[PDB]
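Enquirer: The structure is given below, and queries will be raised subsequently.
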Amino acid sequence: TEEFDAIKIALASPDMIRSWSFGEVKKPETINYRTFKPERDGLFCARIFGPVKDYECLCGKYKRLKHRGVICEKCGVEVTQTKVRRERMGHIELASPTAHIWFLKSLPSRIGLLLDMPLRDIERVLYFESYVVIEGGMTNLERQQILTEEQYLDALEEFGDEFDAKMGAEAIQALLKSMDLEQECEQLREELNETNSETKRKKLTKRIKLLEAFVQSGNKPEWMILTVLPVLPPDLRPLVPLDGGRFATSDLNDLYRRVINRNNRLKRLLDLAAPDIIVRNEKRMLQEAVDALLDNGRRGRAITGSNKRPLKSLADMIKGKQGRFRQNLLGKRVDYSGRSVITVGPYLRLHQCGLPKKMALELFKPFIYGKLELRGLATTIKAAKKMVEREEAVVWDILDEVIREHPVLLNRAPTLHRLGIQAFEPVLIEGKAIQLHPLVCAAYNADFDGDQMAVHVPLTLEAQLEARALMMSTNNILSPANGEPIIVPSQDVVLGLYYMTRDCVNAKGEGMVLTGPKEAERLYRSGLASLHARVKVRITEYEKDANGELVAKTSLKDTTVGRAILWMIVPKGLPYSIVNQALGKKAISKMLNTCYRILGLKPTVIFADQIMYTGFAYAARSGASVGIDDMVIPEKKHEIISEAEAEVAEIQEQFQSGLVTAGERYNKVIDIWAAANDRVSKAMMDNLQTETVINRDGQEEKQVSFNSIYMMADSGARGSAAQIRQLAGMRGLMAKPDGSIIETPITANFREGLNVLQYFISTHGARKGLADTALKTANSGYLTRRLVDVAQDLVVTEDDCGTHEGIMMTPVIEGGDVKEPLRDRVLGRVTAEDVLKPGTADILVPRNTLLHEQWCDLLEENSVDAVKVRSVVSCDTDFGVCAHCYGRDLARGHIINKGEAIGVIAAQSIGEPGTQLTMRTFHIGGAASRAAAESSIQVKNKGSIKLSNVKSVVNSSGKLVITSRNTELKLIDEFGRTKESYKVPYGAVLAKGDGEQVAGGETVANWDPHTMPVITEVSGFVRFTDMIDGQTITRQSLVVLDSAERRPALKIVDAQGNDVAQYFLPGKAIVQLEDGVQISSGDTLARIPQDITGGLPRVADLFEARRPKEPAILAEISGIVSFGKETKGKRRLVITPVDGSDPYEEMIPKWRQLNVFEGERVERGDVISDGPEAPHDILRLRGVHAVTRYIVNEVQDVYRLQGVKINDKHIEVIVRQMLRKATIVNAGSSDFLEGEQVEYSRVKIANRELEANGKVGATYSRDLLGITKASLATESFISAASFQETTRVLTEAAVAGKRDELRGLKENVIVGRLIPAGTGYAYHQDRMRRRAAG
Amino acid sequence: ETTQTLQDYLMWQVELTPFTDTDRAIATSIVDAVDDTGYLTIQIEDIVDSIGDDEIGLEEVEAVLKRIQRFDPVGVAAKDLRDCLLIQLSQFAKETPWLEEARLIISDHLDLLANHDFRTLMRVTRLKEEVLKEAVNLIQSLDXXXXXXXXXXXXXXXXXXXXXXXXXXXXXXXXXXXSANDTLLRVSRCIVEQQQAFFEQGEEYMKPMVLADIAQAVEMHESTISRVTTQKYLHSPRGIXXXXXXXXXXXXXXXXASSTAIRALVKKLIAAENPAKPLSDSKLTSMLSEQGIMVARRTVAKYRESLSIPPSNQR
Amino acid sequence: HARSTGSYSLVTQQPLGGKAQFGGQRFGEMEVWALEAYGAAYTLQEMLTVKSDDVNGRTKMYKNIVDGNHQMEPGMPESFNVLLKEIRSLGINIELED
Amino acid sequence: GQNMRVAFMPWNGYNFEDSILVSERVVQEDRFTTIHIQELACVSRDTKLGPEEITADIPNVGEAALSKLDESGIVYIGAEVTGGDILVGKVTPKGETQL
Amino acid sequence: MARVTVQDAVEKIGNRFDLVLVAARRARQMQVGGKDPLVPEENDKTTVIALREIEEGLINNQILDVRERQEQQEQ
DNA sequence: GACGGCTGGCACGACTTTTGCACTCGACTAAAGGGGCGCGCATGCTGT
DNA sequence: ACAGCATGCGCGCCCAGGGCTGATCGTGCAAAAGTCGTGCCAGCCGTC
């Protein structure tokens, strides 16, 4: 009846069952069917559960229930709780303590294991014959042994007296009763130290943790077998859906009366002193009876019934549907929603929606009843209804005051993000359709084809404020996953503003002065053109330059009529130059952007509304149409075609000569028709000029054409030049579901009819393109469920925890041109420690601050290449995030508050992008097919280059090559920031020597994949080796040896007269020279060469942390690696040397490439490459930071291909959610070598350093995995399995006794309560202080 | 349609009309006495004594019960059936062609003798011509008054069982409808076909049937024969009534019908009889003895007067 | 369709499945994820229980709307207690602590 | 279908995305007005309490609802039925109510 | 008086969660009864009147606490 | 106004019918108990 | 004295095979229950 903070599950006791409820039934007499009155004893009847109806009973006393806690005659008096039927249950009393079926063992099955003995033995002695010997001693036998009927007869014969053996579990209750848990646990630890067997480790840990769970739980293990058995309320049993339900036909009811019958038989036979086999058969068949009660099985098939019901009884029937399901979880009905078709209209300011009057009357019907009964016209509620269906004109006058300020919720069937649902103020409209505000086609993502829409009405009271605060659309102008302004104008608005601001030359009137300018009045008076001329006008302009003040001025400026008319809409002080240019969708989005940044929210929402109004107004009076004369046919295109085939007929002729194959001819044809497509495209762009022009002569381009196609494609409103290339000019190439492009493209366009072969081949592309949408949409919507499934448990807790260590933020860019600067990465968040200027002792920030446009401009005008930034992970805070590092609070701004839910926007934000990429990873190779000629490594922009991760190799030529595995190139922007950063191919041949730098030109590398450096750095003949068969069969000047099937490296020869450095193993090598042949430095000795992130199925591998095919080994501190040093006779490339203790050794089975040829003693963090790196070896060696930037930078590199932006915050939150469940290296208080929680480890370390003891708990190893094992690692058992079996979860929580502690989401959702997220969370705090007040 | 009915809906209507404390308590004490007819409040003294004194007089509960009688299905509870009729007349129209007054005269008293016939009462109410007949038409247009619940959308069809067909002047079973199941149904379709052959409905009633004959035919156990025909109902071309053609007697006479034609034809002979009100059981027993049925007149009078028969109260 | 309050069903005490017969549409866990994304609390509370699966909550809430109280009368109705009983049938216990 | 005069121009935002505007004269001219036909069927059965009859009397129904029903309980051809009205009734028996 | 943006009223004590609960418990007094508004009524519902009282600064958590102490002391 | 005859209602006895035990009685499901196949691995004889 | 390969053994997994339950199905019967007959007693009436 009060708030539920948390509970631990404990094992109930017979005294606890006698405590809770009370009842006595000695007879299976329920109800006489010719009476229908309460009867004596019995179950399923009104004899227990207090009164049968309301509060009353038929006894002859205690009918008013003035006393409680006893039974009267045929009706239970005790209530002591509440309600009527569902109240206190009652129980039955078994003579011999028995049953449970799945008590000790959960299959498995901790009990029957903790005691220490096989499960087959206990399962065998509970049933059938075999007995357990107890009260042993004085002989060699022990109580742990088991006996059989033959061993029982011979046992009582030989051992004689003091021998006790029982059929039931009473012998188990005494044997378990004589057990001492503390001394047993001590012996299990003493045996845990001595025994090194791995199989013994897990058993001892399980037994110890069990026994401890019994120590702190306070539950007696003997309570597992219950004497008193309670019964459930009969009406809570769901009846069979087929035909009608009956409580007497209940599947468990027959089993209940069956257990009552076997109980009466047991009492009669025990009181009758029946033979032993009889009463013991009664005990065993009673055990089978309760076996039938709880389960349908584990004893075999116990099912009974009239139709032989399958048994989804107590085992499977808890909360129905094999688990906790029915509450929440999809298909419950909404109760006061509606649905209709949406229609657009040019009104209803951003918060409102058109609501049909027929739909509004029924939804607000109860408010109609209330206000009709209130305002004084009414008699009864049924006559008020009569007035409702008679629909007087006064009823709608009531409804007008009903709706008013009480908005309503809108819902689509899909919701891909938070903003998918919004609330709006209803406005009564005539029609059968609902009207929605035009400005947002984005958040709903659906245009109007006639789609159907849902409308939900919350009422409560505070649901109104909750609707007008965190929901109404005017409150959120930004997207939670970006921060870029949504609700950008489009469609008619862009065309109207483009036609409005446009400039004209040489029209009627000009050369005049207008103030204000007052020109708009004339525009309606004609005698002028809105796009005609630029005329000196005096404009007044405000500004914020004075702090807290507005500095004005009025100047004479040149502009066009439409622009100065639009200047009236500018809200008090935006700069004038923003409307002084032709306005496209770009300048519109920048206009609303700068308006929202400068002037805030309330000015820019009404500003956007008015820009909408004038947009559809002047777009309405624009009067633009399409036509056959608007589309022009290029006159040079007929030549471009004739020039194309004249070339093709030549190339095809080469096929007749046999000098050109089909591949070369193919590529040449594709290049010819591609260049022809470019040429006809340029001819189209030059043709669209000078078509519909204003009256004028001469000049050059004559006021660039006003035709609709150039305004649509050029203005960016709806179309674009890409489809204009298909409308005018050629059609280009086509897509066949093959992978080879046809050699006869379509040379015509939609101006003329297409041949049956052109339209016939043109269908294959669409046919191959129609089936992708739903197929990819399936998984695209499937990933979100798993992302929410892992990410739902994180919530906001503290204000500022504070810390020092954090993530170092440095700008990173993709290959070629610059992608993102340091601005967007450092924007917002928190800056740890200090960031110095390029001069010493000068700090930019005193300690830390939330970075906004001003501080970002301070970082822009100054030089800082490294910004220390805080984040999740680090600055770890107990039970959630500190709510400081997470700041910048996307789609809002402030220092981030408390109570929000984290991971729900992080999940939907990552899974919200639809479909997939354009190409699949690097495997398709669409940018470049194989290698044309060379990789072409050179720089472009000015500034010096710096070679990163290079190792010099002596060459005879002035240029020096590099044998390093990974190589980078740095360029100078201003202070040395990265401009062009590209990955240099492994072992690239540099045309520019090392130690030399140049800015621009002079290509510094040449790379072809026929080679890879192995060269003698000194002149003289090749090192002498032995040539033997079996090593010459390797696959890519005779080859000598190969280290794979065993290029083995040997001491370099430093002289031509004497035979006398280190070479890494690529894994595949062919010797290109012969021993004893003169070779010189810089000349080829042996040269020959031997996951892939991106794509959504690969993204699932990024979060799920799949193991790659070829792993990448990493190197630790010390060690010696040169040329397979310390390598054993077998399994080459194993590192022996001690080198400062730390016996670091790695086992490589000789078929894999070598780490490095140099460096000698190495350290932790050195990259030996050897393929794609696994996150486990990175987390184990590099740290958590390299895993964070690993996953984050890879996923970002995946999403950057489509241009979509996702901030690093959410991905970092997922990485933090994947850092759970880390293991400790050394023993803690009491434990060894197992898994644990990072939170509990941190708390136990706080208790380690808190008071006295030097070491309690020790260092740990961080574990990762993800998305699967981390989701099943939840410590709360109520939310542990919404999927897995319920029995094992309730067994672990029952024996362990773990608290609920209620931190999470699905906890308080599934169990139900006000959720500890958002406003309700504050409620949860608002009570605690009250609880702290007394 | 799986909807709440009776004191659930009625009590839900009681909760709407605001009742502070006592009106709600005595209200809930009234609503439980409603029956399927709805106008039976039984004894008011039981509702008063069930309160257990402590004031709450009869005058306070009278207005509460009157408020219960004003609910949605017009007349509710009250007593004597002469009350709810007044409420039906009060809320009906309130503007009528002199129907209100005469409605209060007829509904007030004298309605007991006016239901069978008017006659001399036509001079008592002073009405004449079509005014009295139209008033009686209004009384016939009024209403059981309640019984608006139920909402019985579905009927639970018998769906037959086994079937028969009449050939050339003979009726034979067929067991038409829809290996151990085929033979298991072939046994019932067999013994049922022979039972339909020995028993013909024929003309007028049915031939007497004795379970010993059907049990002697196939040597089947009569317990299993009559046990299946009790639950299941054999559906023939006419009628529904399978166990009725199984259980009978030996009629205790050599010149004869069984209890089926004894009680059936007994009520048929009592159907046309008593030119005014003879109500003579001994005469019907003599008529049964004239046919040779050997009636002791003790069983014919008691068994014939049962099963909806007006006898012997028809006297 | 635009229903308001129609007839209900005996099983789970939920309104009928589809329109014309007056269906109660659908409310999914994805919209639950939306309201939880807003941090919405009382709206989620009313949509899940009182307005959907609560039986007597329709009578109390309805009387609050007719009289103009507009109060939820907070607490945990229905399924919590039924869960206490279905779990209580098993030999393990549930309590209430602060 | 039916061809009509079509104009190409954005007008006051009334055509937005895929939407369309039409005139009132189109509605006045009956153009593309649609007709539909439905079917309702009643069934009579023989229950365990005996056969079912049809109408000729109904309890708990006023005369205004039965005024549109012809003798035998069938509606007049051409009559206008709106909403929850009644077409062809029927009756199922009960018993032991005469005590 | 319609409220287009609630941010101006949230700026008083920034939460954006607390305005719903504080303005809700403030709306309970005028909603149910036994209280009078401190702002002249526009005939609009008390739902917006709550936000307008929060915007005028006359009502907050501390003010409702002091008024609660006054009601407990007067009783 | 008292009494005997007539008749209806009711309790009891006899007839008939049908239910728990008591021992059946021969043509399936698919889930579980056993066995063979194959694979992994540990031991040891041996050639280097 | 150390390393390789052949052999033998233990165990996991899949396939095949038998055996209780299931599907019925039977119903004999002594007795218990339902129903009908039947005699008895009390209530109602007519005329002496």
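We number chain A the same way Swiss-Prot does; the residues here are 14-1049, 1058-1067, 1075-1088, 1097-1126, 1133-1376, in that order.
Including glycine, each Cβ sits where the backbone N, Cα and C put it.
Got these off Swiss-Prot a minute ago, pasting:
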BINDING   A:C70, A:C72, A:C85, A:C88  Zn(2+) 1 binding site
BINDING   A:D460, A:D462, A:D464  Mg(2+) binding site
MUTAGEN   A:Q504 to P  Resistant to antibiotics salinamide A and B
MUTAGEN   A:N690 to D  Resistant to antibiotics salinamide A and B
MUTAGEN   A:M697 to V  Resistant to antibiotics salinamide A and B
BINDING   A:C814, A:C888, A:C895, A:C898  Zn(2+) 2 binding site
Enquirer: What three-state class does DSSP give A:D464 (Mg(2+) binding site)?
Expert: coil
Enquirer: To which of the recorded positions A:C72, A:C88, A:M697, A:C895, A:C898 does the lowest count of other Cβ atoms within 10 Å belong?
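Expert: If we count Cβ atoms within 10 Å for the recorded positions A:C72, A:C88, A:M697, A:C895, A:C898, the smallest count is at A:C72.
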Enquirer: Need the DSSP three-state call for A:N690 (mutagenesis position) to compare against my parser.
Expert: helix
Enquirer: Which ones in the same chain are close to A:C85 (Zn(2+) 1 binding site), with CB under 8 Å and 6+ residues apart in sequence?
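Expert: Once residues fewer than 6 apart are set aside, A:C85 (Zn(2+) 1 binding site) is near A:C70, A:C72, A:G73, A:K74, A:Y75.
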Enquirer: Would you kindly give the Cα-Cα distance separating A:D464 (Mg(2+) binding site) and A:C895 (Zn(2+) 2 binding site), rounded to the nearest Å?
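Expert: Per the Cα atoms, A:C895 (Zn(2+) 2 binding site) and A:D464 (Mg(2+) binding site) stand 43 Å apart.
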Enquirer: Quick one: pull the CA-CA distance for A:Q504 (mutagenesis position) versus A:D460 (Mg(2+) binding site), whole Å only.
Expert: 12
Enquirer: Quick one: of the binding-site residues A:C85, A:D460, A:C888, which have a CB under 8 A from chain D's CB atoms?
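Expert: Near chain D, the qualifying binding-site residues are A:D460.
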Enquirer: What Cα-Cα separation, expressed in whole Å, is found between A:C898 (Zn(2+) 2 binding site) and A:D460 (Mg(2+) binding site)?
Expert: 39
Enquirer: Whole-number answer please: how many Å between the C-alpha atoms of A:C888 (Zn(2+) 2 binding site) and A:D460 (Mg(2+) binding site)?
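Expert: A Cα-Cα distance of 45 Å.
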Enquirer: Reported as an integer number of Å, what is the Cα distance between A:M697 (mutagenesis position) and A:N690 (mutagenesis position)?
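Expert: Between the Cα atoms of A:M697 (mutagenesis position) and A:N690 (mutagenesis position), the distance comes to 10 Å.
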Enquirer: Which one is it, among the recorded positions A:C88, A:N690, A:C814, that lies nearest to A:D462 (Mg(2+) binding site) by Cα separation?
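Expert: Answer for the nearest of the recorded positions: A:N690.
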Enquirer: Where does A:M697 (mutagenesis position) sit in the DSSP three-state scheme?
Expert: helix
Enquirer: On a count of neighbouring CB atoms within 10 A, which of the binding-site residues A:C814, A:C888 is highest?
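Expert: When each Cβ's neighbours within 10 Å are tallied, A:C888 tops the list.
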Enquirer: On a C-alpha basis, identify the one among A:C88, A:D460, A:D464, A:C814 that is nearest to A:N690 (mutagenesis position); the candidates are the binding-site residues.
Expert: A:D460
Enquirer: What is the interatomic distance between the Cα atoms of A:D460 (Mg(2+) binding site) and A:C88 (Zn(2+) 1 binding site), given in whole Å?
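Expert: Spelling it out, the Cα of A:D460 (Mg(2+) binding site) and the Cα of A:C88 (Zn(2+) 1 binding site) are 66 Å apart.
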Enquirer: Highest CB neighbour count within 10 A among the binding-site residues A:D460, A:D462?
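Expert: In terms of Cβ crowding, the pick is A:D460.
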Enquirer: Pick the one among the recorded positions A:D464, A:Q504 whose Cβ has the fewest other Cβ atoms within 10 Å in this structure.
Expert: A:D464
Enquirer: Which residues, same chain and not among A:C70, A:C72, A:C85, A:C88, have a CB within 8 angstroms of the centroid of the CB atoms at the recorded Zn(2+) 1 site?
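Expert: The answer, listed by sequence position, is A:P51, A:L71, A:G73, A:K74, A:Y75, A:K76, A:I84, A:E86, A:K87, A:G89, A:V90.
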Enquirer: Around the C-beta of A:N690 (mutagenesis position), how many further C-beta atoms are within 10 angstroms, looking at every protein chain?
Expert: 19
Enquirer: Whole-number answer please: how many Å between the C-alpha atoms of A:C814 (Zn(2+) 2 binding site) and A:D464 (Mg(2+) binding site)?
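Expert: Given the Cα positions, A:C814 (Zn(2+) 2 binding site) is 49 Å from A:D464 (Mg(2+) binding site).
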Enquirer: Once the chains shown are all counted, how many other Cβ atoms turn up within 10 Å of the Cβ of A:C70 (Zn(2+) 1 binding site)?
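Expert: I count 23 other Cβ atoms within 10 Å of it.
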Enquirer: Measuring Cα to Cα, how far is A:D464 (Mg(2+) binding site) from A:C88 (Zn(2+) 1 binding site) in Å?
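Expert: So the alpha carbons of A:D464 (Mg(2+) binding site) and A:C88 (Zn(2+) 1 binding site) sit roughly 60 Å from each other.
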Enquirer: Would you identify the secondary structure of A:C898 (Zn(2+) 2 binding site) according to DSSP, in three states?
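Expert: Going by the DSSP assignment, A:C898 (Zn(2+) 2 binding site) belongs to neither helix nor strand, so it counts as coil.
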